[PDB]
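I have placed the structure first, in the form of structure tokens, so that the comments after it can refer back to it.
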Amino acid sequence: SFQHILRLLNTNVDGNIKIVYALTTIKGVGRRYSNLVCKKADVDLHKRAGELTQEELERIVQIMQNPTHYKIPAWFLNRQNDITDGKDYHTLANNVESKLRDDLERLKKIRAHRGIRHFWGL
Amino acid sequence: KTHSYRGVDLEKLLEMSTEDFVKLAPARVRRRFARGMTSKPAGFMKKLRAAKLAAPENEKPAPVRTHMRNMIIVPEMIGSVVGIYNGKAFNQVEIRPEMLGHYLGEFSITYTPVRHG
Amino acid sequence: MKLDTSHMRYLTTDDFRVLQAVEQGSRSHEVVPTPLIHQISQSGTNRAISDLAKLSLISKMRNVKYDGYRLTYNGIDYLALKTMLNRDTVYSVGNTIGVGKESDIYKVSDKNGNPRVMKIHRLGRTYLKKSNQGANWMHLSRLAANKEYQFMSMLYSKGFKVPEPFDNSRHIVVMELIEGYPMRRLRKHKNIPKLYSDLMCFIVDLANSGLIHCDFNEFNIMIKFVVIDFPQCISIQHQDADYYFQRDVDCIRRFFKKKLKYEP
Amino acid sequence: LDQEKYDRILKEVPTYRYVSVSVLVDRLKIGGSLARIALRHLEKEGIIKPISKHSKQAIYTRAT
RNA sequence: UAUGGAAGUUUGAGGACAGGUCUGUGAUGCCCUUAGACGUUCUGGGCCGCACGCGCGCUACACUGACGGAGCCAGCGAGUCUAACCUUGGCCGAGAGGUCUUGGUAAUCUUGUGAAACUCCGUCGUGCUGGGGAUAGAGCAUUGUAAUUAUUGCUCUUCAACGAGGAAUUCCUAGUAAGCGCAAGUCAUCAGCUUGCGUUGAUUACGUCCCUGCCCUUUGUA
């Protein structure tokens, strides 16, 4: 029944603590986001991380990957209206790191200010 | 893959300018550049058409020395060359198609770095 | 504050000697009228004083009759820097200061173009409203430079790895740049075990004369050890010495736990 | 509990005159996480008298 | 004369000049520099730039606590005329903000400025932890011609050191220190600025010359 720290989406998501504050350790998701998704998982917030079997995990991750259809009104996601396509993404642990990393490159190729700041600044 | 502006490709990259190009753009463009009613011909529209008209047969268009940094890159100046005066002489910058959604001021750097070494 | 780098250059030939002329008499006559400069032409001395009185290297008392002077805290400064340049050192000041509390760290250019550290000794840096002129800023801070200066030279002669004093004249001590970084600001280092094994044994080095450092806590020395702010040390004759032993050690037993995680 | 300490602690500690929120952490038990809930239940179920009612400092009794 | 006294510390606490005025004159003299070198003006940039040393601050290292509800408690203020300030109310939107009408040139309306700390009841449990939000990105807003070198506001994400601070030093004797917010001035936007205002509200002497710095006596002599 009791399960502690788990390894999925490449991150050692901690056990034995409050349910919201386990997910926040993942890059790209935080206190409000792990709050609201734990509301949208239809799981109580006073439950701990010792619970949450695999199906309860699959509902959470299932919601977060398509957040606009499980009632998130597209003002709550982190990286909305991408400059590539126009869609609304919520970038996650290693999508967020290279997603935010490549933006420097797309401001270097165009020769924008901030990219050149980080170019000659290093 | 070409420059999908925000899900916008080539023909409607070239003409949606100033009417509905400003519509699908971020917050500093839409209602913000419901304003931007400035002297946009200046010596800009005439050199914008004559200077890109001054690219015959695989050639840089004629660089425009100008006195602006604040103008957002328009879809008509896609593939232009513009000198951007940054406190010293008209420092020539080519315009690229991926440059839309940015300021003319962000390319010509005004200050030099501190240069230790 | 009290010190100034501006006017050093613009004095003329006789000046340094005229500004010296008050100094030899100073030890005997500590109030020096105008002709008392002459013996040691009729253009020479006051055009120097016109500098020295208006450039504040000599104080002035106003009277109808000839006026007695007594040399100014500012005036020894360049007189020092005169013999300083004349031993050899201090071609120019450096752009990195270096401003401390009681002492002035100055990147300074010795002959050969050696960037090095100058230290001007005078206390309570701000010139202070509360001082009696001629002694407190000069003469107290004058002696005390050599008091420290010949300690380090004596303490470096011991052989412990420390800074070596280069030059001292008239409350100015110059020594090595001693690059390294203090542990007060310490950022990262991997190997403590012999580092601190040196440290706690560096103490019995400090204690090899029957002395104890008392500044050995943080903000003193750098990864070469490079150690500074020596003067506070305590003798074996010094009565309370045993209390200060665990003070020094344990405070650096303290530090490592937080930052670099080591325990003896 | 973590394996057994519901049944274990619920027999182990009505020891002293006074239990509280932070006294239960002294005995190297579960922290104020769930032992505070355990104060609500055993407060409720007869054992310790609520001579407080509330949060941070909750003055209580022994098993009476 | 401790007593009584609102108050027994001055009740208490404050409110002629080598000063400025030839740059004030709508009084009154002397000496200096002149034309490709006397100016007007447009646009852009900077006044933010950073190995740094020095100094004023703000916020932190929490469990006398962080967060979520709920209680709802002041004073100083100040506001639109030849024009759009303060804004109630009514909608819209998470929010920022936007819209439609109102009152107040003001003890009246904003506004009882329904402020904050605070209080109660909950979770959190000693873990760089949920303290902390450094820095940076996305989107959405407002001002202003213009915010790019990030104005400021909002939403999400990213979570830096700091585990109580060395030698040194600043300030302070009662509704005061400290903590808390508010108004006004600068002002198209903009406090972390200043000057006032009230709310919660200590400890510790009530003296001394150890230092510090200042006043004031006596002393020696050109």
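Chain C is numbered as in Swiss-Prot; the shown residues are, in order, 1-40, 45-130, 141-238, 249-288.
When the header is checked for method, it gives electron microscopy, 3.6 Å.
Note that Cβ sites are derived from N, Cα and C of the backbone, with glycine treated the same way.
Taken residue by residue with DSSP, C:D229 (mutagenesis position) is part of neither helix nor strand, so it is coil. The Cβ neighbour count for C:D229 (mutagenesis position), using a 10 Å radius and every protein chain shown, is 17. Among the features that Swiss-Prot reports, active site, proton acceptor is placed at C:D229, with the record citing similarity to another entry.
Sequence-distant neighbours of C:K123 (ATP binding site): residues of the same chain at least 6 apart with a C-beta under 8 Å from its C-beta are C:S107, C:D108, C:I109, C:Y110, C:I186, C:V187, C:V188, C:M189. According to Swiss-Prot, the ATP binding site annotation covers C:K123.
Here the residue is the original one, but Swiss-Prot notes a mutagenesis experiment at this spot, C:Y73 to H: In RIO2-1; nuclear export of ribosomal 40S subunits impaired; when associated with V-186, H-210, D-364, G-371 and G-417. Long-range neighbours of C:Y73 (mutagenesis position) (same chain, six or more residues apart, CB within less than 8 Å of its CB): C:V22, C:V31, C:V32, C:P33, C:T34, C:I53, C:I62, C:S63, C:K64, C:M65. In this structure, C:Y73 (mutagenesis position) is part of a beta strand by DSSP.
Within the same chain, residues at least six positions away from C:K105 (mutagenesis position) with a Cβ under 8 Å of its Cβ are C:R129. According to Swiss-Prot, the mutagenesis experiment C:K105 to I carries this note: No change in activity.
Quoting Swiss-Prot on the mutagenesis of C:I186 to V: In RIO2-1; nuclear export of ribosomal 40S subunits impaired; when associated with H-73, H-210, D-364, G-371 and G-417. Secondary structure from DSSP puts C:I186 (mutagenesis position) in a beta strand.
Under DSSP, C:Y210 (mutagenesis position) is assigned to a helix (H, G or I) in the three-state scheme. Packing around C:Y210 (mutagenesis position) is summarised by its Cβ count: 19 other Cβ atoms lie within 10 angstroms of its Cβ, all protein chains included. A mutagenesis experiment is reported in Swiss-Prot for this position, C:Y210 to H, and the note states: In RIO2-1; nuclear export of ribosomal 40S subunits impaired; when associated with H-73, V-186, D-364, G-371 and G-417.
Here the residue is the original one, but Swiss-Prot notes a mutagenesis experiment at this spot, C:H227 to F: No change in activity.
According to Swiss-Prot, the mutagenesis experiment C:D229 to A carries the following note: Decrease in activity.
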Local Cβ density at C:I186 (mutagenesis position) - other Cβ atoms counted within 10 Å:
26
Cα-to-Cα gap, C:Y210 (mutagenesis position) vs C:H227 (mutagenesis position), nearest whole Å:
16
